[PDB]
Amino acid sequence: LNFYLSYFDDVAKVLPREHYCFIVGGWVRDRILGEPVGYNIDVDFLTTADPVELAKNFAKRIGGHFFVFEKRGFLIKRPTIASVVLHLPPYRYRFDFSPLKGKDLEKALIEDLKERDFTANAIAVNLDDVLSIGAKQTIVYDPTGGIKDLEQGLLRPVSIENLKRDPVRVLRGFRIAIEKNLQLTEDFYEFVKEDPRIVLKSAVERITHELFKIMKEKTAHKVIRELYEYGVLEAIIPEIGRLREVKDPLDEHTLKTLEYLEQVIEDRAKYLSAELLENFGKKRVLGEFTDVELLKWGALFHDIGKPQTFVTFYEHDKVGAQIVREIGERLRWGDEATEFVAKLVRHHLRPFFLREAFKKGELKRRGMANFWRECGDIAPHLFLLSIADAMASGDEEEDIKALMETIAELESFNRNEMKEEXXXXXXXXXXXXXXXXXXXXXXXXXXXXXXXXXX
């Protein structure tokens, strides 16, 4: 009843008569927790069938085109997982399929469950048991006793060795703990305390994926703070640790910048214009993530250049862009993604300048047009980041209002004031280049002043 999903039926139709499937990990966990199903559904499976064929035909039934990547060999037993990803804008589906092999089915299932990272993820149920019609409580498999830990609200790794085998999970342990609101056990925290840099063992792609999963949630700032306190964030991103040596506290300012940024993004309807809000957050990166996570990375990286420069900081913020680019290359971020974050960091101080020009009444069509021309793409993100950084810097409420009103002045100037009205009038790319220069003069006796300014 609780464990039911519609597509499971399709699985049962694809699943061979002599082969079985088991619902494992996150889905059963969240289902026991009694959490309402979100817009993202991820279900892990353990099957005795061929995962490739099973997931391929399931993918033929529901769409969600077939995904199989792993190496095959005589041994060591090399896992092959086949996933189905069905993506429509409001809802995303991911079904994982993993091989289950052995002479004793139950012993093999238990054996596989004991290898998993945490007790909450070690709970597995049988597919045929979920589809079972009545007169029984569907049997659950938790040799690690995940249910008991979930009842006590504790997130306990099965064994520390499992964490040392796959270090990236040490990130999950934090994230889930904040995401499902669970308290991690003592042995975990102690293990992280002993050797924080262990996370560097696992592949970089999975690290990036996990960190993006962290940046996805609205509680992200807490998890980031937790990763920074244990030195994990410094191990993954050495540049963040360098924010430590420059004293005004820059690191606290950055964490608070993120924490405030989340609240601002929640309030984004207030400050931002509707035309900006329409296309905001709808830009996909890495196939499961949006530009919002890039905005949060833009909050963490908002000043990464202040430690590099030293009385005042001047040219760093551009340097911030370069550093962000380097990290993006090292962390295997998407090209357009790391370019977006870099561009977001580069201009991070721009709305403050326009604000200062607004408070003095110096802000005019020239500065606005220059702004929107230079960056119109990162404009909303830059606005939210500017407001957040204004909240984190302890700016006066009047000054913050000046920033918001400056932002909305830019937006109002763009949505309505800015209109191109041509080549036939100028003659009354040599003509196109002079048309762009005359356009900048209109965005900042009339015809003669434009013809003279062009030559």
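The first residue you see is number 1, and the count goes up from there.
Looks like X-ray crystallography, 4.0 Å, at least that's what the header says.
Using N, Cα and C of the backbone, Cβ positions are placed for all residues, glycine too.
According to Swiss-Prot:
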| type | residues | note |
| --- | --- | --- |
| BINDING | 26-29, 116-117, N121, 166-175, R206 | CTP binding site |
| MUTAGEN | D42 to A (Swiss-Prot position 58) | Loss of activity |
| BINDING | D42, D44 | Mg(2+) binding site |
| MUTAGEN | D44 to A (Swiss-Prot position 60) | Loss of activity |
| MUTAGEN | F67 to A (Swiss-Prot position 83) | Does not affect CMP incorporation |
| MUTAGEN | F69 to A (Swiss-Prot position 85) | Does not affect CMP incorporation |
| MUTAGEN | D96 to A (Swiss-Prot position 112) | Reduces CMP incorporation |
| MUTAGEN | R116 to A (Swiss-Prot position 132) | Strong decrease in CMP incorporation |
| MUTAGEN | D117 to A (Swiss-Prot position 133) | Strong decrease in CMP incorporation |
| MUTAGEN | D166 to A (Swiss-Prot position 182) | Does not affect CMP incorporation |
| MUTAGEN | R169 to A (Swiss-Prot position 185) | Almost loss of activity |
| MUTAGEN | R206 to A (Swiss-Prot position 222) | Reduces CMP incorporation |
| MUTAGEN | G334 to Y (Swiss-Prot position 363) | Reduces the CMP incorporation at position 74 of the tRNA, but does not affect the CMP incorporation at position 75 |
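When the neighbouring Cβ atoms lying within 10 Å are counted for each of the recorded positions (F67, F69, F174), the highest count belongs to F174.
Flanking an unmodelled run of 10 residues, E421 and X422 have Cα atoms spaced 7 Å apart. Within 10 Å of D42 (mutagenesis position), as judged by C-alpha distances, the recorded positions found are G26; the full candidate list was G26, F67, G334.
Classification of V168 (CTP binding site) by DSSP places it in coil, neither helical nor stranded. Neighbour count (other Cβ atoms within 10 Å of the Cβ, all protein chains): 15 for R206 (mutagenesis position).
Across the structure, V168 (CTP binding site) and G334 (mutagenesis position) place their CA atoms 20 angstrom apart.
Distance from the CA of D117 (mutagenesis position) to the CA of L171 (CTP binding site) is 11 Å.
Calculated from the flanking Cα atoms, the unmodelled 6-residue segment between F310 and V311 spans 6 Å. Candidates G26, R29, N121, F174 (binding-site residues) were compared with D166 (mutagenesis position); none lies inside 10 Å Cα-Cα.
For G26 (CTP binding site), the count of additional Cβ atoms within 10 Å of its Cβ stands at 18 [all protein chains shown]. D42 (mutagenesis position) carries a strand DSSP state (E or B).
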